[PDB]
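One structure is given here, and the rest of the page talks about it.
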Amino acid sequence: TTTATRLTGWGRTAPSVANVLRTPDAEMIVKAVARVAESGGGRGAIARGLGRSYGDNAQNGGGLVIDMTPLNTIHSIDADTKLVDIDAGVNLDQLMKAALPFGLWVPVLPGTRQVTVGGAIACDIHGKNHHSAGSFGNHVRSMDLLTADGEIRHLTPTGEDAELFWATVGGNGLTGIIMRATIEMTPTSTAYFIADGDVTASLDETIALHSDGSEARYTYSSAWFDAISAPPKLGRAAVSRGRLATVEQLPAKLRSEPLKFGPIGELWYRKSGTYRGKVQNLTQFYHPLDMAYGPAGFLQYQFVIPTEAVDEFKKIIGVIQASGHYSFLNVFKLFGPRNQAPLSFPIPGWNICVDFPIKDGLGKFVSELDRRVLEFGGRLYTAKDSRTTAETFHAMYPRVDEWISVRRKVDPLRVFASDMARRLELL
Ligand SMILES: Cc1cc2nc3c(=O)[nH]c(=O)nc-3n(C[C@H](O)[C@H](O)[C@H](O)COP(=O)(O)OP(=O)(O)OC[C@H]3O[C@@H](n4cnc5c(N)ncnc54)[C@H](O)[C@@H]3O)c2cc1C
Ligand SMILES: COCCN1CCN(C(=O)c2nc3cc(C(F)(F)F)c(C)c([N+](=O)[O-])c3s2)CC1
């Protein structure tokens, strides 16, 4: 049932034509993978979720791409064990809606709810609550992985095959196809947050606010970041922090249904940006994230700098604003401890996501950012990358050789392959 399709990431860049399989039948996907294995490998096969990754990890030029979104069955949700058993193609919006009546909450939510469970694991996604909860991989209790040999492995975070489990987490689909998974959810009594808002005046006090220990008082924390204004205004931020509300914290009107889902403006945004104990629904707490692809002519760039290299981070921010490249929408947060996945993006430190409009000199400038981020012990995120080099990536991820070793043991014939894998020499 494979049909030739032109495929891009969310950034609408680096297009490549591939045969796309779209079937809700698990057995047809098993046979398709076996067909590629009989061909000796050839150009290979990669899975694809909802295509929300900006880069080229979910495309395979001249090869096979398997669309996983038809596998969207939620098998079971259990309130006692807090476990959900879902097909890899169900998305986080669907899962959120289904789990709420059980008093359960998706443990890690990204900027958009239009991502699959498969895409969430393969990119080891992070959210507003990383410092308290880690990334998506931390909450996977088991996953069924279709490997190159045609076998479906039941993988767990500990015990036998634990190394393959952690190579799959953040593995960008290069260990096989996640068909099914069990996620441990977070218990909640409401669908609401209690939020404290703060507005900083400078990069200095933005960093001070994140270093004074106040982060330990909130499970959820992220900020909108100024990367255009000259110092000391550079790095000023609207910080939104909070935790899941309990029932009695809700206004009476909401208590019946707790689990139901210019210069003058800046003056206001400074005043209305400071608040304490505000009840907010999911949409409001993530606002304005609510407002088939994203806009073309934009280059998404996300990197994290280790906590200790604070001066190094401050310098990169300065380089960005003095560059002639302007990014209006910037998300900033302090990451918590990393997990044991070799290719996992998040490490403890200063994370920022910037959005440059595609202009003359941009490509070579972000190459200079790569070098700076690399020098200072940081890394960029694969789910946003389509232009960095193998050399830079390998140096940014010192456990990459460890990961490649696992990949070669599970896929010797290179049955699983993508545009990213070839570009970053992970193939
Ligand atoms: C507006 C926006 C906001 C975002 N905010 C955040 C954020 O806050 N935090 C964050 O971490 N990320 C964020 N992202 C990125 C996004 O969460 C990831 O790129 C995610 O992996 C995309 O999910 P997807 O289902 O679209 O997967 P795709 O983009 O289709 O694929 C991505 C990778 O997952 C693999 N994959 C997909 N399904 C399977 C499967 N069944 N088995 C094996 N491998 C599979 C593919 O091989 C590919 O390598 C954001 C993206 C957008 C567009
Ligand atoms: C309409 O254009 C707005 C730009 N959007 C916002 C920034 N973009 C993103 O990919 C991100 N969304 C979020 C959303 C969050 C959130 F706080 F969880 F919501 C976090 C913590 C990050 N992050 O990397 O720290 C990001 S990065 C790109 C899309």
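Chain A uses Swiss-Prot numbers throughout; the residues present, in order, are 7-267, 290-319, 326-461.
Just so you know, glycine gets a Cβ as well, placed from its N, Cα and C.
Swiss-Prot lists 53-63, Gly117, 122-125, 129-132, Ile184, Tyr415 with the feature FAD binding site, giving experimental evidence as the kind of evidence. Residues annotated as domain 'FAD-binding PCMH-type' in Swiss-Prot: 19-194. Recorded in Swiss-Prot as a mutagenesis result, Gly17 to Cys carries the remark: Significantly less susceptible to Ty38c inhibition. 34-fold reduction in catalytic activity. Where Swiss-Prot documents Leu368 to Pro as a mutagenesis experiment, the accompanying text is: Significantly less susceptible to Ty38c inhibition. 7-fold reduction in catalytic activity. In Swiss-Prot, a natural variant is listed as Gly17 to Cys, annotated with the note In strain: TRC11; Ty38c-resistant mutant strain lacking Rv3406, but sensitive to moxifloxacin. One entry in Swiss-Prot concerns the natural variant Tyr314 to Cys. Its note says: In a spontaneous TCA1-resistant mutant strain, but sensitive to BTZ. Among the sequence features in Swiss-Prot, the natural variant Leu368 to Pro is noted as follows: In strain: TRC12; Ty38c-resistant mutant strain lacking Rv3406, but sensitive to moxifloxacin. Swiss-Prot gives this note for the natural variant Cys387 to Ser: In strain: NTB1; BTZ043-resistant. For the naturally occurring variant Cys387 to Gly, Swiss-Prot gives the following note: In strain: NTB9; BTZ043-resistant.
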Based on a Cβ-to-ligand 1 distance below 6 Å, what subset of the recorded positions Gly17, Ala53, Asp62 would you report?
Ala53
Distance between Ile131 (FAD binding site) and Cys387 (variant position) at the Cα atoms, whole Å?
14
Find, among the recorded positions listed as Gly17, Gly125, the one whose Cβ has the highest number of other Cβ atoms within 10 Å in the structure shown.
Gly125
Gap of 22 residues [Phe267 to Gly290], endpoint C-alpha distance in angstrom:
33
Flanks of unmodelled region: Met319 and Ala326, 6 residues missing; rounded Cα separation in Å is 15
On a simple 10 Å Cβ count over all chains shown, which one of the binding-site residues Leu56, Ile131 is most densely packed?
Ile131
I need the nearest neighbour of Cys387 (variant position) among the binding-site residues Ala53, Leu56, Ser59, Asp62, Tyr415, using C-alpha distances.
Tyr415
Assigned element (helix, strand, coil) containing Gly125 (FAD binding site), judged by DSSP
helix
Return the members of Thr122, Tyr314, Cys387 (the recorded positions) with CB less than 6 angstroms from at least one atom of ligand 2, or none.
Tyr314, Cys387
